[PDB]
Amino acid sequence: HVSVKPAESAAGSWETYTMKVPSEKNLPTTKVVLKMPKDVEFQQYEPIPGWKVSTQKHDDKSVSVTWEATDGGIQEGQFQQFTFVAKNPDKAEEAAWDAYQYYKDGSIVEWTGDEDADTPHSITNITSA
C-alpha cells in the first residue's frame, strides 16, 4: 500500500511530504508514478541514489511526478521513502494520492481506489482551525 504522509496537513502551507512504497510482490518495483491531488502544487523533490525523478504536465491540467529506478528497484522485503515539497490548497479538502507502482514484469498496481477498494489511494486531510 503506497502512503503519502503526513495524513493531515494545514491548508495553504508548503508541506514536506514523504511517499512510502513497500514491495508487495517477490519482484522488483522499478518505477512509481504519483499524481498530484487536485489543487496541490508540486514544488520540488529530494534526490535519492538509485532513482531519477521527473515531472509531467498533461493535456488536462493535472501533474504527475515519476521516480524511475536506475539501479535495482525496490526488491522483495524492501520499502523506500521518497520526499518532496508541495503547496497545499487554500481550502479544507481531502487530498487523494493516486499512485502507480510498476513491477519488473510490466505489471502496474494502481493505488487509486476509494476506501472499500482492493488498492486504495492514501489520503491527506487538508484542514484549518
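Note that chain A carries Swiss-Prot numbering, so the residues on display, from first to last, are 27-155.
Just so it is clear, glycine is given a Cβ too, placed from its N, Cα and C backbone atoms.
What Swiss-Prot records for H27, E50 is Cu(2+) binding site, and it gives experimental evidence as the kind of evidence. Mapped onto three states, the DSSP output places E50 (Cu(2+) binding site) in coil.
Neighbour density for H27 (mutagenesis position): within 10 A of its CB lie 14 other CB atoms from the protein chains shown. Here Swiss-Prot describes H27 to A as a published mutagenesis experiment; the accompanying note says: Decreases the ability to bind Cu(II) by approximately 2-fold and abolishes the ability to bind Cu(I).
For the published mutagenesis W137 to F, Swiss-Prot gives the following note: Retains 60-80% Cu-binding for both oxidation states. Counted within 10 Å of its Cβ, the other Cβ atoms near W137 (mutagenesis position) come to 23, all protein chains included. Under the DSSP three-state reduction, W137 (mutagenesis position) is assigned to strand.
Experimental mutagenesis is annotated in Swiss-Prot for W137 to A, with the remark: Does not decrease Cu-binding capacity.
Non-local neighbourhood of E50 (Cu(2+) binding site): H27, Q127, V135, each in the same chain, at least six residues away, with C-beta under 8 Å from its C-beta.
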